There are 2 protein chains.
Amino acid sequence: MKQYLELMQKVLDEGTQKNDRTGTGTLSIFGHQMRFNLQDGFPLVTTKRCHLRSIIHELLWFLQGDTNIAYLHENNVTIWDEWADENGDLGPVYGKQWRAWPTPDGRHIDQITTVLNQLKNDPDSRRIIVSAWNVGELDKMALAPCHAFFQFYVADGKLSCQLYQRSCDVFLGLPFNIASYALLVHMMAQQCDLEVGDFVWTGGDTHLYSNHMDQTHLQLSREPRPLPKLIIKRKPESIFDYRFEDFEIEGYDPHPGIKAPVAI
Amino acid sequence: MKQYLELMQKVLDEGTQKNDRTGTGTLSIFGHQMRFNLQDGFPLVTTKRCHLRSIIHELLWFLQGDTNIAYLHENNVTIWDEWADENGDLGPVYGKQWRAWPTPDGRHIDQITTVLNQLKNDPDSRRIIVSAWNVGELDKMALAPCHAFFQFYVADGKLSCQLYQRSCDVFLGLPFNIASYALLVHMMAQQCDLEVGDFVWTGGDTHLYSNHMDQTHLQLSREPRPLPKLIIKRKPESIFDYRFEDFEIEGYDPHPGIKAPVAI
Ligand SMILES: C#CCN(Cc1ccc2[nH]c(N)nc(=O)c2c1)c1ccc(C(=O)N[C@@H](CCC(=O)O)C(=O)O)cc1
Ligand SMILES: C#CCN(Cc1ccc2[nH]c(N)nc(=O)c2c1)c1ccc(C(=O)N[C@@H](CCC(=O)O)C(=O)O)cc1
Ligand SMILES: *c1cc(=O)[nH]c(=O)n1[C@H]1C[C@H](O)[C@@H](COP(=O)(O)O)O1
Ligand SMILES: *c1cc(=O)[nH]c(=O)n1[C@H]1C[C@H](O)[C@@H](COP(=O)(O)O)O1
């Protein structure tokens, strides 16, 4: 995508060399924003082939309130393998926080149900937020939340969403993240009888790993193609009733995929 | 300031009319980001006279972990009066969350001290964050956190900070929020022996209240003056030991003040 390739180039041009947690080294910038008019098409990267099944299953897994990779494995999704324990658990990550944020007194808050009811009963609200950044359970998570905070917004019958990503691996994670959130907005809009608006992505530490330089240069030489179109084939009784089988992508004609190692 | 005045014009140029919680009505845009290089000068609005006295006291109050307006009152600051109860309490708002975020297992996390330790021992960390968005305690708060989540970053010996403000009253609140955080960055940098970098402001629902329109156009007809300079006269033993008297703002020649009603 135009704005994705531009960020990719910006990181190369203005990035500072940093020794990161993995000891791999990164080139990074701090503070960046992008906006995607979802009406213009589904923001799935065309300069390299991305696989929807992993994106879709991870999102459905999140909405289930699940934190164990078992489900992901039943569907051949291996993206979280390197951080799960002997028992396949990742800790109280995204899924647990979305559906059952634990209160200090033992209760649990379901942020997704709250958000649904807000979009339906009070769309003008400036508090339609979901946060995965639970400070009191951070030490129990396999990896701290990358996409950690998002807010919904409704104007002119259109639903927009802004994500704050504290840490962003531009080559591997960013394409997944954008598509995952674009997808959720479509599901939310469908469940709330709203049209899709914009997806605004805001990043904190935005980086390119040193061992992704070749892959980046390769990708930067490819011309972006027209964005695909998402089609939801069924309308479930609720936001928790979607299945992988309900999503179809039309007109996705990307450039060949590019392989790259993950920083553990 | 140039960045601030451009934002106002943007809200006016592409904002949508929205109804709101206060019943006032607003002109609103969703998603915006601006950057202030702190080395260029202290970002205190010059197109209208701002009162640094209240900005400073509110910040020291936050750092103390206080949520009762008594302290503010003994210092003649009345900015939080309309939301305080009979006892002057605001509930577990900013001060409490920054200094004592309650965990489900009975602990309390001091996010300010943790951040300070991170800046000293692991400045390259991508997790130097402070969150006021405690989902489990939102129901006890007089008003949900407007400036809800901020992240620090270090590069080239300079300290940067990005704030995600979920709701923003452009005319009244924003000048306060910008100066407040720029002040926090200076204090943090002085404690960690770092230079001041950039302050990146990101907003969710950014709006102008319907009853601030005349004031807004009056302000926009003014030319910004040179930014003032911030001088810290002492280096306290801890970030919690600053006093109002340690700060001095020089070269501040603002245009006349413009009064506007606050929406409760
Ligand atoms: C974001 C996110 C979720 N995640 C989780 C997640 C967890 C830790 C991380 N760590 C680092 N260093 N970068 C990441 O982007 C990252 C992402 C992902 C994990 C792996 C792949 C990945 O290896 N992608 C391959 C496809 C492999 C496959 O289809 O199985 C690719 O080339 O695209 C993508 C996303
Ligand atoms: C942000 C923030 C902190 N706060 C708290 C705070 C709480 C609720 C809010 N509610 C609304 N609708 N807008 C706000 O900006 C806002 C701000 C402020 C509160 C009041 C003023 C205010 O009345 N502005 C006058 C100040 C006069 C005085 O000093 O007493 C001004 O002309 O600036 C500014 C900041
Ligand atoms: C985390 C997972 C995700 O959804 N998106 C991402 O891009 N990432 C990346 C960021 C970073 O490279 C690594 C997480 O490491 P850290 O916690 O920031 O040190 O995965
Ligand atoms: C809240 C407090 C602050 O520091 N700064 C702000 O700009 N505000 C504003 C935002 C909004 O106009 C109102 C809070 O209302 P709501 O919770 O968003 O409905 O005060």
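We number each residue from 1, going along the chain as drawn.
This deposition comes from X-ray crystallography, 2.0 Å.
Quick reminder: no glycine exception, Cβ is built from N, Cα and C everywhere.
These come from Swiss-Prot:
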type     : residues                                                                                                    : note
BINDING  : A:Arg21, A:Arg126, A:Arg127, A:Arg166, A:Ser167, A:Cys168, A:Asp169, A:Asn177, A:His207, A:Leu208, A:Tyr209 : dUMP binding site
MUTAGEN  : A:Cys50 to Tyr                                                                                              : Shows 0.2% of wild-type catalytic activity, but substrate affinity is not affected
BINDING  : A:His51, A:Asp169, A:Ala263                                                                                 : (6R)-5,10-methylene-5,6,7,8-tetrahydrofolate binding site
MUTAGEN  : A:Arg126 to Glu                                                                                             : Shows 2000-fold decrease in catalytic activity and 600-fold decrease in affinity for dUMP
ACT_SITE : A:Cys146                                                                                                    : active site, nucleophile
MUTAGEN  : A:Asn177 to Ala                                                                                             : Shows 200-fold decrease in catalytic activity, 20-fold decrease in affinity for dUMP, and 10-fold decrease in affinity for mTHF
Quick check for you: of the recorded positions A:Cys50, A:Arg126, A:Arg127, A:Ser167, A:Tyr209, A:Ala263, which have their Cα within 10 Å of the Cα of the residue listed as 'active site, nucleophile'?
A:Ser167
Which Cβ among the binding-site residues (A:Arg127, A:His207) has the fewest C-beta neighbours inside 10 Å?
A:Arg127
Could you check which of the recorded positions A:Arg126, A:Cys146, A:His207 have their CB within less than 6 A of ligand 4?
A:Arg126
Site diameter for dUMP, Å, by largest Cα distance between A:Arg21, A:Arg126, A:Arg127, A:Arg166, A:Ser167, A:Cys168, A:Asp169, A:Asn177, A:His207, A:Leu208, A:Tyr209
36
Compare the Cα of A:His207 (dUMP binding site) against each of the recorded positions A:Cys50, A:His51, A:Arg126, A:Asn177, A:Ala263 and report the nearest.
A:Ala263
With DSSP assignments reduced to helix, strand and coil, which class does A:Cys50 (mutagenesis position) get?
coil
List, in residue order, those recorded positions out of A:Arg126, A:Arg127, A:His207, A:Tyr209 with a Cβ under 6 Å from any atom belonging to ligand 1.
none
Hey, does DSSP put A:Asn177 (mutagenesis position) in a helix, a strand, or just coil?
helix
